[PDB]
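Here the structure is laid out as structure tokens; the discussion comes afterwards.
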2 protein chains.
Amino acid sequence: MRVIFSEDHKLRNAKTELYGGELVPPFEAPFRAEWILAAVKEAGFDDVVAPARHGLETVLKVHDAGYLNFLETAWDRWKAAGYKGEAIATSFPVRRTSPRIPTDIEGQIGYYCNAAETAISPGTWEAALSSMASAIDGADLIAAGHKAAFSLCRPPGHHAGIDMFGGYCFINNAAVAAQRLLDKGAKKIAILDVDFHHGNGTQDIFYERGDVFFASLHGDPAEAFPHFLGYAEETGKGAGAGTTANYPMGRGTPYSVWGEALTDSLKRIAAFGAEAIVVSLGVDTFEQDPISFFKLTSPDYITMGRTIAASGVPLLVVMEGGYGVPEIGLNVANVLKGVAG
Amino acid sequence: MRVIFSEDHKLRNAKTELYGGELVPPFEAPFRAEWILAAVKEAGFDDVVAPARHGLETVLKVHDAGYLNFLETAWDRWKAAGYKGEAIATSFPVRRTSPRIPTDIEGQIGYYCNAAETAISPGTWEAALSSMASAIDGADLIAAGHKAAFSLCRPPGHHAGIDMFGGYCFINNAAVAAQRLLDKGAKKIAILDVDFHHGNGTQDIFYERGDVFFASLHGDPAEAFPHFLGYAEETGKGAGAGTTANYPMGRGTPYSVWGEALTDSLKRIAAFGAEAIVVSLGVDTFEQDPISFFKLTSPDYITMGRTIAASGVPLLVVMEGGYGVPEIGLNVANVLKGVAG
Ligand SMILES: NCCCNCCCCCS
Ligand SMILES: NCCCNCCCCCS
Ligand SMILES: [K+]
Ligand SMILES: [K+]
Ligand code: NA
Ligand code: NA
Ligand SMILES: [Zn+2]
Ligand SMILES: [Zn+2]
């Protein structure tokens, strides 16, 4: 299978992340992509290609235009306002606030943010567009008849909602890929989010859409980031009724339990009639992940890839999270081995 | 007039504030109270007394119980979770989130926060209770027949809403004072917020209540903190209809303009029939204030106090903001001179 990857991911190289009341080097750092690329090549997936660039045609169908405009100039405005650090939101539009959009940079960065750990830094927008491009080109391979492809996206996407960034995410790459598949002729597409964290951004984008089914397996939001979405009761609204399936799970969950939710999610996706599945792949479900509480082992990723591919429908694998250790690469590569085997 | 002041304000001595993407020493630091106290004594207001302690009777009528329980244990829980810095929220319940309350400390601190610049530190709860006590004792003086009193509150209160802390505020002292006056027999009370920033917390607490009228003069929230409340169109709802009056004003506003809004607010308060006015006094309207854009001069504070007192109705002055410069003390003292003159 082809691997789509842009060297322009490195334009996002933020210096700070707000974690535990401290500003620390970010977990979502350029070396993650280096580790993953090296491991997938070592596993034999060496057909690596840069994406063609893309404009905003596809992404405007899943993200708000004001949001994208804000990201395009956020860093410049932050710097012009005289702030000394990176661009980090402080005030947020929480319960019982006005729905109005501020005009200034401090107000706007909060208006457009869901989580303050994520700083905007110079090059962030450009990196996000490159990552989106990798997702688009991956989708195009699936549309053209390939049964699998891997978009090595960085920065990741699944916490970015219609008009919010956060969780290290700015453009929802998986959502853009799903939209691209619909634009190329699909009528029904599923997104299956296996990252440890709920894909709250993806859920937001498709919650009221009946053309996309969203399934997520994740740490229970009662006690895990992103904290404010991902409960099982959330099944969709309006045109999207019945097209969100959340599988929250608790501390220590191993594959023997996690795989049961996987089986069920795939049943749901099959009943929906998805023509392809965009897999939002994070490997922060690993038993050594520094910020997560699941207990998957490296061999479990092979099982996971094989099971998702036994759907018999084409897969686009889109990179999301997985942190801390170079074994994130082995784990990603193992999912691909399961898909290709 | 009597000045109520607790030395226990000093138990709030946080190390950090998130400002401009950096963790810096807080603007709202113990020296503020020292400076203000010294200046009011210098102006002849030397009848200074400590508040009696108070439990939660009064405050439970303006703040949510879950919120107060959260504040009481937040520091302990944050430390027990192993975080190394002070307690700073990251995820927030923004647009289109679940209304559910998280169980863990990271989820809860965001659930109960409106602004991430404000860290919870050891002693914060105890300090907030002492500041609340100063407000309650001030209210009791008014209830007993005094026409003026000054509660030198620290930490301040007006950004704390029903179930949210932020803007350096944890317990809404002015809201507690208003409630105490109602509990002592008043039927109608007004809160007049002259701090540069909108009292979004106070507005939240009384938005649907007809027994309290809230007026605020402030920097336009389209460009100024708190960013997400304080527009003129917000006039109240339900039983509270017509009991919020917001006067947003722009960059460079001097007393000649600000005083016209003051006059109008007092007309509204008189028409409401307030039996007393709780003045949320911030002096960050000063032309030198480091974080604000109004252009009041030190003499204007005397005019302001005199005009508010010309209402002919008893006043409780409750300390809010005012930062940076040594003149914060002179400016507060000048309001008291205007009231007492
Ligand atoms: N203490 C837990 C901090 C979690 N903060 C954000 C993690 C985002 C990963 C996205 S895949
Ligand atoms: N760049 C403006 C930072 C504003 N941050 C909060 C100020 C709170 C004052 C309360 S009286
Ligand atoms: K997930
Ligand atoms: K105000
Ligand atoms: Na949907
Ligand atoms: Na009211
Ligand atoms: Zn993740
Ligand atoms: Zn203020």
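From the backbone N, Cα and C atoms, a Cβ is placed for every residue, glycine too.
Residues or ranges marked as substrate binding site by Swiss-Prot on the basis of experimental evidence: B:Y19, B:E106, B:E117, B:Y323. Around the Cβ of B:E117 (substrate binding site), the same chain contributes B:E17, B:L18, B:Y19, B:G166, B:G167, B:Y168, each under 8 angstroms and 6 or more positions distant in sequence.
As a published mutagenesis entry, B:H158 to A appears in Swiss-Prot alongside the note: Reduces enzyme activity by 97%. Proximity of B:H158 (mutagenesis position) to non-local residues of its own chain (separation of 6 or more, Cβ distance below 8 Å) is seen for B:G167, B:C169, B:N172, B:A174, B:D193, B:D195, B:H197, B:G199, B:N200, B:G201, B:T202, B:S280, B:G282, B:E320, given in sequence order.
Among the mutagenesis experiments that Swiss-Prot reports, B:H159 to A is described with the note: Abolishes enzyme activity. With a cut-off of 8 Å between CB atoms and residues at least 6 apart in sequence, the same chain places B:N114, B:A115, B:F165, B:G166, B:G167, B:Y168, B:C169, B:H197, B:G199, B:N200, B:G201, B:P226 near B:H159 (mutagenesis position), listed in sequence order.
Sequence annotations record features per position, and here Swiss-Prot assigns active site, proton donor/acceptor to B:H159.
As annotated by Swiss-Prot, Zn(2+) binding site applies to B:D195, B:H197, B:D284. In the three-state DSSP scheme, B:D284 (Zn(2+) binding site) falls into the coil class.
For the mutagenesis of B:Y323 to F, Swiss-Prot gives this note: Reduces enzyme activity by 99%. The structure shown keeps the original residue. In the three-state DSSP scheme, B:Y323 (mutagenesis position) falls into the coil class. In this view, B:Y323 (mutagenesis position) is surrounded by 21 other Cβ atoms within 10 Å of its Cβ, with every protein chain counted.
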Can you tell me the three-state DSSP label for B:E106 (substrate binding site)?
helix
Going by a 10 angstroms cut-off between Cβ atoms, which of the binding-site residues B:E106, B:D284 has the sparsest surroundings?
B:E106
Sort B:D195 (Zn(2+) binding site) into helix, strand or coil using the DSSP assignment.
coil
Do you know offhand how many angstrom separate B:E106 (substrate binding site) and B:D284 (Zn(2+) binding site) by C-alpha?
32
Span of the substrate site, taken as the largest CA to CA distance across B:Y19, B:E106, B:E117, B:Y323 (Å, rounded to a whole number):
30
Are any of the recorded positions B:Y19, B:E106, B:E117, B:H158, B:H197, B:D284 near ligand 8, with a Cβ under 6 Å from it, and if so which?
B:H197, B:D284
Taking B:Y19, B:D195, B:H197 as the binding-site residues to compare, which has the smallest set of other Cβ atoms within 10 Å?
B:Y19
Out of the recorded positions B:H158, B:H159, B:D195, B:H197, B:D284, B:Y323, which are near chain A, with a C-beta less than 8 A away from one of its C-betas?
none
Cα-Cα, whole number of Å: B:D284 (Zn(2+) binding site) versus B:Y323 (mutagenesis position)?
6
